[PDB]
There are 2 protein chains.
Amino acid sequence: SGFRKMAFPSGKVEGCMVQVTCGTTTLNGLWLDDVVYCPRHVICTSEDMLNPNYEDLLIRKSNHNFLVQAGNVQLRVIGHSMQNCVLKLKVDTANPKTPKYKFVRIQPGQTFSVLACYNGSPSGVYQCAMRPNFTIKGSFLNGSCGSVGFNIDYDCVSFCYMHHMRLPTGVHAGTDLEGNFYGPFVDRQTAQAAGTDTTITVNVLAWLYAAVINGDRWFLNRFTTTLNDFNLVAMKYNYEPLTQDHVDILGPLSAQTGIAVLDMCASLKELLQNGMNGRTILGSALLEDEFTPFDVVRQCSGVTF
Amino acid sequence: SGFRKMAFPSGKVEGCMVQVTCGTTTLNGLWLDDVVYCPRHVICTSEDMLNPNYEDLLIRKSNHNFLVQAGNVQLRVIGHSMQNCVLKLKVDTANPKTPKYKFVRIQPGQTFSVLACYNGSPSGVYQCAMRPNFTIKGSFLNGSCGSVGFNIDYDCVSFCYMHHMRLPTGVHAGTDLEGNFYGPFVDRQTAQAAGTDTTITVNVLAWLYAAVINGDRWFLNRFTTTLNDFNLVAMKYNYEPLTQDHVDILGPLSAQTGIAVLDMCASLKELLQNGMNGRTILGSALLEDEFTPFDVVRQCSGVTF
Ligand SMILES: *[C@H](O)[C@H](C[C@@H]1CCNC1=O)NC(=O)[C@H](CC(C)C)NC(=O)OCc1ccccc1
Ligand SMILES: *[C@H](O)[C@H](C[C@@H]1CCNC1=O)NC(=O)[C@H](CC(C)C)NC(=O)OCc1ccccc1
């Protein structure tokens, strides 16, 4: 009963968050073993962030110019390197709280939990989808940079995101933990924008399933459709073209509800062409695309860690 | 930038979650010092839960009939008592992870984070409002009972909720940590229902402020109103009557936006009488009442712990 946007528990990552200061610039860092990971723009003055030469800017920096603080304890920096748009600081101490972990580049459409941090302290936790245009719709204020997104598979933390910037639209962009941006973004204060965002069709269908399961069904019709004719309608609404692989992935939900995917696709086409007429689904007056098929299964199968 | 429903970080509470088995019934418990707290219906067979005599049912139970497990470690139960609808098990070990904590009965309209647990393992974290009818709209499956809701004030965990039941509507009911239900609910499988829910007006206004701040303003009109005439309209829409105290509480937001509360009330009346015409606010096609004025300030003032 109930379907909520749910974040993973944040304890494991909470113990990996530190504060990194370089001059006047303070942001957050991720401490795993004897390496702290942070956005490289920590080394920029306010002037620099219009058109920085990070190679040249780091050349003038030494280990002692990096102030890293865990709680009130200061870590000694004993080496530094730049990997893409992230800085790896080698420290004298390995994090005793280092969890089992992995670094994963995540695919668009996929979800993760974000631990929003300021001054190396956890502020709060929310779940996000990597949007098709490689932006995320988060809540990040200044000081949030170096906050990370993650998944937990039983015991293993899979870090997929580190925060670097907001775009004029008020959306957010960042890197994987190897410092490669998701999307065509660069760490400079220039005119930057993301493409057209698409609705993640596979994720909307899954959310429709979650509804049936929770007892919302008004939207169910008496018709079916064909993938191709469904997508003709998808095109016009900026919904992602649905594939056979998608249909396979929804198979578990289809099975547990006894609703064929293409019957649900017919339901969806009606909502796109007819709206929800003031009616709501799982208490949303719009269609939600930020729930993965798996997110739904887990939440409707009570999976823990 | 961005406004998201945000849960507190769950690390501190994660270390207080245990599994409690009594016969065939397993649910979660909260371990603080040498006391584990759990719902008393753990002592019920499936037959018992239609009309249980908890006094009589506990009389037949001994300390050794309670299996409490932290991780894989079993705790020895050395005493038991029933306080309202919660059981306090005294154990041989005090939780070494016991955080600074408090037990608070929360007021309707107020929010908290829930750590959803199964078999004493954290599954995930979400934020909830205590609704005026003293229900919550959560995601709880069987095994979730003994999961708790909490706030964190810097260092102090303020536990306000423990989960016991779902109602036919698919909403949820539970107790404070002294075992007193919120609302007129009882722990039996009987026909039970909550009253009419009201929209938490103060919280909707705050969310409107959060929007302005994030750049959504279409809804702003060229008029004002009076508390009394606003509420005449509130009445009809099952919105909570707004008070002067409410207006005082929104004062900080009013000030930072330069929008008087009563001008915003005029905006609100138009949306109630005219709808949002397919338009959205902070990407919601409806009005959100599950954000406290404070929740907004914190999220728009980047407060941590
Ligand atoms: C790092 O914490 C900060 C977070 C931004 C600040 C406002 N909301 C956020 O998410 N990011 C930056 O300062 C970033 C630094 C560049 C050198 C990558 N600049 C940026 O995000 O530009 C957009 C911006 C808009 C409004 C205020 C500040 C920055
Ligand atoms: C405790 O984990 C369980 C959680 C319920 C089960 C389904 N969704 C939930 O939140 N609560 C109970 O089992 C509770 C026990 C009574 C003796 C208090 N019974 C209950 O919630 O009745 C309603 C119900 C509806 C549908 C399935 C199961 C129970």
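Note that chain B carries Swiss-Prot numbering, so the residues on display, from first to last, are 3264-3568.
Backbone N, Cα and C atoms are what each Cβ position is placed from, and that goes for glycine too.
Marked as active site, for 3CL-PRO activity by Swiss-Prot: B:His3304. Annotation note: B:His3304 (active site, for 3CL-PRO activity) sits in a helical segment as assigned by DSSP.
Per Swiss-Prot, the feature active site, nucleophile maps to B:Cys3408. B:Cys3408 (active site, nucleophile) carries neither a helix nor a strand DSSP state and counts as coil.
Its Cβ taken as reference, B:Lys3353 (variant position) is surrounded by 16 other Cβ atoms within 10 Å in the chains shown. Under the three-state DSSP scheme, B:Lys3353 (variant position) falls in the strand class. Annotation of the natural variant B:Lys3353 to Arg in Swiss-Prot: In strain: Beta/B.1.351.
Around B:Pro3395 (variant position), taking its Cβ as the centre, 19 other Cβ atoms fall within 10 Å, counting all chains. When secondary structure is read from DSSP and collapsed to three states, B:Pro3395 (variant position) falls in the coil class. Per Swiss-Prot, natural variant B:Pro3395 to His is noted as: In strain: Omicron/BA.1, Omicron/BA.2, Omicron/BA.2.12.1, Omicron/BA.2.75, Omicron/BA.4, Omicron/BA.5, Omicron/BQ.1.1, Omicron/XBB.1.5, Omicron/EG.5.1.
In Swiss-Prot, the entry for natural variant B:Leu3468 to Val states: In strain: Zeta/P.2. The structure shown retains the original residue. Using a 10 Å Cβ-Cβ cutoff, B:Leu3468 (variant position) registers 27 neighbours.
Counting only the Cα atoms, the space from B:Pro3395 (variant position) to B:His3304 (active site, for 3CL-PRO activity) is about 25 angstrom. Under 6 Å, Cβ to nearest atom of ligand 2: this is the test, and of the recorded positions B:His3304, B:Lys3353, B:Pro3395, B:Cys3408 it is passed by B:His3304, B:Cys3408. Cβ neighbour count within 10 Å across all protein chains ranks B:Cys3408 highest among the active-site residues B:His3304, B:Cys3408.
The two recorded residues B:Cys3408 (active site, nucleophile) and B:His3304 (active site, for 3CL-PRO activity) have their Cα atoms spaced 9 Å from each other. Across the fold, the C-alpha of B:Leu3468 (variant position) and the C-alpha of B:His3304 (active site, for 3CL-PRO activity) stand 40 Å from each other. A gap of 17 Å separates the Cα atoms of B:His3304 (active site, for 3CL-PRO activity) and B:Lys3353 (variant position). Classification of B:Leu3468 (variant position) by DSSP places it within a helix.
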